[PDB]
Amino acid sequence: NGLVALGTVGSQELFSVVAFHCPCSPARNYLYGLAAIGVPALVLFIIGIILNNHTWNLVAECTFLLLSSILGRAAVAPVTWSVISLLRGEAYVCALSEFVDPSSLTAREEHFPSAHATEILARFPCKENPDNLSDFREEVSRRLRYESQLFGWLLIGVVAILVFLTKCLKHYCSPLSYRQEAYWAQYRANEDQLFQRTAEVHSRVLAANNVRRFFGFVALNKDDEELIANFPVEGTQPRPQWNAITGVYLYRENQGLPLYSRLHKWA
Amino acid sequence: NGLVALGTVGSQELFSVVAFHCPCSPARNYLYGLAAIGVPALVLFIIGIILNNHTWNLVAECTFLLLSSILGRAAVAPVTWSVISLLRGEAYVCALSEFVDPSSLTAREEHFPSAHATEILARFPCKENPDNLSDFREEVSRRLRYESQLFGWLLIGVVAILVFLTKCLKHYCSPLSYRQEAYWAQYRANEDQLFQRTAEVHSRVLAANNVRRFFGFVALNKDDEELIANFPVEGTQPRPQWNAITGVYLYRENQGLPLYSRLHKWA
Amino acid sequence: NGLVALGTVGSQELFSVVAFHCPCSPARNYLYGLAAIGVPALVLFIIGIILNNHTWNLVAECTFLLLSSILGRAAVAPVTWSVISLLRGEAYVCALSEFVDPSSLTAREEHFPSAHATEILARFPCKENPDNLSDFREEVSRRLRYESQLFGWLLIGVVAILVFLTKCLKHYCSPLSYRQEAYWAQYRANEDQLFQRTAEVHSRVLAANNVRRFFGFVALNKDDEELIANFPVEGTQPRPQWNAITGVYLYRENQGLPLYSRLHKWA
Amino acid sequence: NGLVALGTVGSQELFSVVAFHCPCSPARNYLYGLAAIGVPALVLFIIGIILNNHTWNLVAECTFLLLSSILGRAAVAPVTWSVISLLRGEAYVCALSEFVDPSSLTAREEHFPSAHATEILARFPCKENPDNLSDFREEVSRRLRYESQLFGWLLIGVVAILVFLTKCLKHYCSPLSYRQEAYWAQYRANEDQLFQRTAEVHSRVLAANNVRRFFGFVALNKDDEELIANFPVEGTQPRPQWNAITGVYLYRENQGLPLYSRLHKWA
Amino acid sequence: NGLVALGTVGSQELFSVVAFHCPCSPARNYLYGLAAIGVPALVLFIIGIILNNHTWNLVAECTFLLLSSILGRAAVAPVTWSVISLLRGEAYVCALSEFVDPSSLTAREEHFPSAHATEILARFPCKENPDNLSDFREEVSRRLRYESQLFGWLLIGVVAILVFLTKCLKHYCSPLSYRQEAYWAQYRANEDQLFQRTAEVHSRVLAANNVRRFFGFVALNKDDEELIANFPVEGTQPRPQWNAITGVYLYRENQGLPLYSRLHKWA
Amino acid sequence: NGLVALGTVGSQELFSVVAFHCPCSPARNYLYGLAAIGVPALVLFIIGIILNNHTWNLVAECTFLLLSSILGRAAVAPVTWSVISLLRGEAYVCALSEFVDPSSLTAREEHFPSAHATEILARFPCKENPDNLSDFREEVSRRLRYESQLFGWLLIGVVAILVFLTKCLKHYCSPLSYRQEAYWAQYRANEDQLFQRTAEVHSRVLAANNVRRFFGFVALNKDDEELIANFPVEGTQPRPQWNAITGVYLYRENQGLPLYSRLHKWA
Amino acid sequence: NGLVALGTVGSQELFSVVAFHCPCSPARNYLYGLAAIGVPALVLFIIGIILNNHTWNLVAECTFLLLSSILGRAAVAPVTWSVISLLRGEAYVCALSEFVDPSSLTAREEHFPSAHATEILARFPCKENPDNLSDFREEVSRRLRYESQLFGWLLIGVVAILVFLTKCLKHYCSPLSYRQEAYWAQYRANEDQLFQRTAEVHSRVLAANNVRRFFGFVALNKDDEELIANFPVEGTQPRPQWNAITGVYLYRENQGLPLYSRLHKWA
């Protein structure tokens, strides 16, 4: 579970690492903000989609309980980046500074430099402004930062409410109890780990047999020596068996005794 | 019990960590204060609700002795944050500075800059004020900080009185003695821990059996070797048993001999 | 898998290591940028092509599933360099500074130094410009840096989308399941490692026999003493066998039992 | 393989170590650049030729597959020095500064100091130039550095393309497969190492016998005591045998069983 | 082999250690340069001649294959000192500064201080010169340093070419193969070492016998106790035997079996 | 052999340690230089004569092969001091400064302070001279330092040539070979060491016997306990035997078997 | 032998340690120099006389070979102090400054302050002198330091010559050889050490017997327990025996067998 938190720490570090330079300009601020805050979010979303074997299971089968799980396991990375970027400021103020109405803002009482200043307005984040505009721009700076931080806090709140609702609904609308669901999760984890290790060992001993068949002898460590001494092997399982293993498994009950996975259904 | 104190230390650190910038402005101070002090409180409350298995037990059953316990175990995090934010100052003074009556305050004796200064009043926390207003704003600053700290201390006092009353009432209006309640708590803890560990081990050995059935042999460490050598397994319990385990248990007495949990009631 | 990440770290270090000096000049900036950002990319691409034994396997045979795999394993190095060079700036602004239209840019309102300044325009990155042009050049600098960073982020996004599509297509249009593909990968790795080690040992003992035949005795460590004591040898396999081993292997199935490599097909 | 990389690091260190002083002068810059960048290259080439036993094998025999191998193993040292010297600058600009056309270069707009300045042109790298010429010489400096770095990057690219073509051709136009070529390389290495060690031990025991024949006894360590106790010796092989061992060996096949070296052909 | 490299490092250290003070003077610069750069070279040459036992072997006999070997093993020390002194500068410029033609050199355009300045010319390395001559002397300084470094690089190149030619000729015009020459070198080394140690031990035990004959008993360590317990001794070999051992040995072949040294010829 | 090098390092340290103060004066500089550079040389020569047992052997006998050996073993210390003192400067310039001809030297063109300045000439090393004479004295300083260093380098060269000639002559005009001379040297060393140790032990046990005869018992360590337990003693050898041992031994040959020392001649 | 060198190091340290203050004065400088440089010399001479048991041996007997030995072993301490004091300066210049002839010395040409300055002359070492006399006194300072150092070096030379002559004469005019003299020295040392230790042990056991006779038992360590267990004792030797032991022994020969000490003569 801590992998997502490590990824979030890395996301914050990369935020403070790579670069940022607000291109004070009439109409490019909009696009630059949108891209520089969304493209890394999209990349993190893709990364989250990739390393979730549920999607490969699903596409191998080719449902709403699957999409919820996968998108929830994925979207934790883009959200903790969007929030960190909003709360940081200096990325919302860079994109929504041109759109400020120069009529409605109070300061050291002067109307405004002109009716020509829309390219002068959007130049504030680059801190380049005359002394009068210097004392003037703090207002719009603080206002935009205010809007950014408010959106950020509301985003955090909505994400929290959504997570709580998701949990309270998944527990309410599931056929099992919750303790048995914990047992089921432990079983999935243990089965996956044991299957991975056994597959590796079986494959290694098969390869050793193949090589020995060629040279006449195989060179091994003490460990692999034990691995061949204990476990023999003659040939893998047929393709239909592999095909039967893979797939999505919804909880099915044989008579009186439940099954917890497709490999279990292979009893 | 110390997990809540560690969370409180982390809450204080995150308070001093993330950000704060009072948006000196006519009407946004109100909203910004409310959100920036309540949204983290709401998030901490949700987090406290989530990790309290009592709520999942309850919803699995689908009562006032349950809601009190859960909300008490939860609300310790938002309260220790509200108090730290009030006592800190610089968050109440930011939101309730516009509402100060400019007529009723004494200082270096001048009436007030004008009757136009309500946007000049709410600009004090941003420390930007002319020299006369410089010597003037300290009064309202100290007054608002006074109000904040007083509310904070009163909140602490009320929370303490509430906790004491809750304890004195729960002990007065309970069928058991208190020493046996301590025994009951120890039993709940021990039972939960032992059940978790046993579930994990039983599940792992079941998965090992399943994998061996597939490949013809299972690769294991020395520890799991012992785990399979000692404890055999053939199949889990039926779903009705799991359903009988879960649920809320109020103290029920068989004839002469008390039961302390639903799993105990399964004798 | 981490070898590519180590190579990327080394690529960034070498970027910050070797040199860079923007030759402010009318028409050489174009060529210098193109070369100094593409030639290292081409070199990294060649290096990636070289150390991928798939290409030697292929040419030894003398197909679209091979080219995709090889070019994907290769192009990870040039892309992570192109992106680092774009996001860095100071390499796009050096090459596309001459082409800026001197009519369309707003600043401290003066038209432009002359209609003679195209060699004065392309001299900005060398920071040598008069005071008026000093306050003028920041605009074009920021604009070009904006364009560079935008292209960089879009490149990252396109690479991510391409990787995701490649994965989702390779899993959708393959005859096997995905778990068996994992088994197959583990088998390829184990077989390659074991074959390498066995080849080395067999060759060493053969050479020892040859030398002993000459001098009358061979000097060895304790390890090689054991190596000769255990494994004897009389002569290698004929050339047809080596020729049968090499080559590309597409997944072929003997009756009911799959084969996973050409050496396996040598059963 | 890393010996060449260690030699390259040492080459860079010696570049930054020994000296360099551009002799600003009319016609000596040409010669000094040529020598100070080629003579170390020629020395490294000779060194690479020397420590490649293939050349001694060849001359002992007294063919295009030999010359390619030897010159490739050799020229890695001069190329990684030529490239480091070009990319460094301050060695091309020193030699090709006199040949700059004083008519075709734009700067702070003055024609040129005179038509007498060809000895003033070639004095720029020594940084000794009047203030006007000070602001003037930066142009020619940057231009020459540009030319140097471009030639350097193109040299790297051509070397990479040449290496890739060499590999792709040697694998395409060879009678064996590539895995057996790896076996052959391992065999050559193992045979050379074992032969060296055995030769040393046999020679030492022969010398010990000779000395004992003189004094009546030989003084030895425990190690040499074991060396004489185990391996006896009476006399070396005749000169025809040594002559049969040496020489170049192209892959020859006895009936059904391949030979991998001349000593192997001595079966 | 590394002894020569250690001697070269020591030579460089002693160069930077002892002293150097260019005696700015009309005609003494010539002699001082010649001596201070040649006398240490002659000393290193003598030292190299001394510690090469080949010369003592030769004079004990009282041929071109001997002189080449000895002078090659010797001249490595003077050459690596001459080169270090040339490349260093400040030793060629000190001796060949008087001979500069004051007519042919261009600088800040003045003819020359006078036709009396030949003792003013040779005073430049002592850095004592008036301001005009200050800006003047840099030219002759750089020119002489140029000449020195060019001679140095050419010397290195010629030495490298000579070494390569020597090797390629010695391998081409020798009766043996090269591998057997390596065996021969190993044999010479081993024989010399074993003979030295045996001579020492035999001599020590003989001296012990002599002393015991005088006092009636000899005091020894445990080591010498073992040395006398194992190896007895009664008397050395006659002078004709020693005379037969020494001398130069050209490769002679007994019938079918080669001899590798004179002590071997004593079979 | 390294004892002489340690003595040379100590000589250099003592040179830089004790003192030196050039007594600027008309006629005392001569004497002070001569003494302060020769008296330590004479002392080192005497020290070298003392610790060379060959001289005591010779005088005990009461020949040109003895004097050469002794004076060569001795004069290595005064020569390495004379050379270090010449090369150092500031000791030749102190003694031969008065004798400089004030007519023949060129400088800032003035004739000379007077015809009274011979006590002003010899005052230069004490650095006390007026400004004109300040710029004047550097010439004579550098000239005298030049002469000193030249004499030093020539002395080193002559010493090297003399050593080489001595070696080449001693090997050419000796009755033995050179390897047997090495054996002879090893024998002399071993015999001297063993004789010294045996003499010490025999003397100690004799003294122990004498003391025991007086007191009735002798107190000893464990070591001396063993020394008396093993080796008995009754009385030393007569004076004629000691007289026969001492003396110079030229290589004499008994019939067919050589003798290597007088104690050996005592067989 | 190193005890004298340690004493010399201590002498130098005490020289630089205790004090020195030249009493600039007409006639006290003479006496102060004489005393402060001779009295420590006399003390060191007495100390050297005391710790040389030869003198007590001699006076116990109550000859030129004894006085030479004792005075040589003694005078090494005063000489190495006189030399260190002369070479140091600032102790000869303090005593022989009054006697300088004020007529014969050249400086900045003035005759001399007066004919009254003999108390002004001897005040120079106290550095108190007017500016003219300041530039004047350096001459006499350097001259006196010159005289001191010359006397010092001549003293060292004479001491060295005397030591060499003493050695060459003692070896020439002695009845024995020199190797037997070395044996004799070793015997004297061993006999003295063994006699001292035995005397101590015998005395301790005698005292233990005496004490036991008084109390009835003696308390001892383990060591003294062993000392009494092994060696018994009943009574010392008579006074005539002690008288026979002491005395000076010149080398006397019994018939055919030499004696090396008086205790040996007690056989």
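Numbers in chain B track Swiss-Prot; the residues on display, in order, are 25-86, 99-303.
Keep in mind that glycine also has a Cβ here, set from the backbone N, Cα and C atoms.
Under mutagenesis, Swiss-Prot gives B:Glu37 to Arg with this note: Reduces the inhibition by ruthenium red. DSSP assigns B:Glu37 (mutagenesis position) to a helix. Under 8 Å, Cβ to Cβ, and six or more positions away along its own chain, B:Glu37 (mutagenesis position) finds no residue.
Among the mutagenesis entries in Swiss-Prot is B:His238 to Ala, noted as: Decreases intrasubunit interactions. The local packing around B:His238 (mutagenesis position), expressed as other Cβ atoms within 10 Å of its Cβ over all shown chains, amounts to 18.
Under a cutoff of 8 A between CB atoms, and with a sequence separation of 6+ in the same chain, B:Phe251 (mutagenesis position) has no neighbours. Under its mutagenesis annotations, Swiss-Prot gives B:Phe251 to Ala the following note: Decreases intrasubunit interactions.
A helical conformation is recorded for B:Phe251 (mutagenesis position) in the three-state DSSP classification. Proximity to chain D, defined as a CB-CB distance below 8 A, holds for none of the mutagenesis positions B:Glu37, B:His238, B:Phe251.
In three-state terms derived from DSSP, B:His238 (mutagenesis position) belongs to a helical segment.
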